[PDB]
Amino acid sequence: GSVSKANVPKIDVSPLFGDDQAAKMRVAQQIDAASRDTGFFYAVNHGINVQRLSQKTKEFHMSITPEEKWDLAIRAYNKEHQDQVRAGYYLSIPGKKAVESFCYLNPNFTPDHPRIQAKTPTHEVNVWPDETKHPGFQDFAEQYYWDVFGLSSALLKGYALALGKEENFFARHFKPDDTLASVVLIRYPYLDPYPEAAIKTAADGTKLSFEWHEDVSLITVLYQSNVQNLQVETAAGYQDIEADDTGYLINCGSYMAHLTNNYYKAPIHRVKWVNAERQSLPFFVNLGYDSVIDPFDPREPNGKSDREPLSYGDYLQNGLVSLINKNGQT
Ligand SMILES: CC(C)[C@H](NC(=O)[C@H](CS)NC(=O)CCC[C@H](N)C(=O)O)S(=O)(=O)O
Ligand SMILES: [Fe+3]
């Protein structure tokens, strides 16, 4: 029962911000090769100060009190907050559940936004802690949303060129005024003793914090601290993904797999149990509620696919509910 390591290439994505079109294609080739292999790659030379990101994230988790957690809790933990299906605090349960997190959405989702006015599902107005109790936290969090939005937009240009399309094939549906993208600030704590009820056992015997799944996203742009935990499933079993706290771990979600007729699969992955204090900060690249991408098959000469065009809002609503049903309330 030995575990091999996945090939996760480090791809210099900096040409995707520039105007060297041939250099972009060489990045797009690397994205294509990784997407056809294990499905994961590390985006390096990305331009985001991930050191300050981890600092402000650590200060928040370690300073927020049980009172503030109730005040920000999503509906799953607080019946009073019926509007908080997505955004808010995800409480840990000592002795039963180790993980806790804070999820926020598009800062442009305000009471003035028409999707909020129409009460469209998956659209919510972010909740925030008290400014004086968490100085600068909301400003940092909202700016990070747009920092990683910019990186994700360039990554989407690479994916589009990799699939033989014009560079805005995905990015044109990725807009600040309507994106359903989310940030989740996850804390995985060190615990002694660690509650066995918080540990799950995979079929192959591996102890897990979160079971196998495909991401509900177009792509996922993830930062993690330097604690190895992720595994990707291959035909020869699960393979360890090595940690890198300077780059962004990138992978496709099931929406990408649908629209490419599984040409770019959504890699199945799981989270091993590790008794180590660590952060996981995913940015789930979601499109707009009405966004619809016509499916195609890059393996066919005509590129024709028989799959239905899927509206992203309906995909996201069904996907997040199914993931909760399958892998439990996080
Ligand atoms: C918290 C931990 C258990 C982590 N799990 C996840 O984040 C999973 C797998 S990707 N994804 C979600 O729960 C979707 C979140 C959607 C978000 N609430 C929104 O409204 O967009 S971990 O184990 O993977 O680190
Ligand atoms: Fe995931």
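Chain A is numbered as in Swiss-Prot; the shown residues are, in order, 2-331.
Structure method, as recorded: X-ray crystallography, 1.8 Å.
Backbone N, Cα and C atoms are what each Cβ position is placed from, and that goes for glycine too.
Record features (Swiss-Prot):
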BINDING   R87, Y91, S183, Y189, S281  isopenicillin N binding site
BINDING   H214, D216, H270  Fe(2+) binding site
BINDING   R279  2-oxoglutarate binding site
DOMAIN    176-288  domain 'Fe2OG dioxygenase'
MUTAGEN   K98 to E  Strongly reduced the catalytic activity
MUTAGEN   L223 to I or V  Strongly reduced the catalytic activity
MUTAGEN   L231 to T  Abolishes the catalytic activity
MUTAGEN   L231 to I or V  Strongly reduced the catalytic activity
MUTAGEN   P283 to L  Abolishes the catalytic activity
Query raised in the report: By a simple count, how many Cβ atoms lie within 10 Å of the Cβ of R87 (isopenicillin N binding site), its own Cβ left out?
Result: 20
Query raised in the report: Near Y189 (isopenicillin N binding site), which of the recorded positions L223, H270, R279 can be found within 10 Å, Cα to Cα?
Result: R279
Query raised in the report: Considering only the recorded positions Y91, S183, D216, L223, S281, which possess a Cβ situated under 6 angstroms from at least one atom of ligand 2?
Result: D216
Report task. Under 6 Å from ligand 1 by C-beta, which of these recorded positions make it: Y91, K98, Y189, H270, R279, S281? Sequence order, please. Result -> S281
Report summary line: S281 (isopenicillin N binding site) to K98 (mutagenesis position), Cα to Cα, whole Å, comes out at 16
Report task. Pull the DSSP breakdown for the domain 'Fe2OG dioxygenase' (176-288) and write it out as helix, strand, coil residue counts. Result -> 9 helix, 48 strand, 56 coil
Query raised in the report: On the Cα atoms of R87, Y91, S183, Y189, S281, which are listed as binding isopenicillin N, what is the maximum pairwise distance in Å?
Result: 19
Requested in this report: List the Cα distance (Å, whole number) between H214 (Fe(2+) binding site) and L223 (mutagenesis position).
Outcome: 15
Report summary line: Cβ contacts within 10 Å for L231 (mutagenesis position), all chains included, total 24
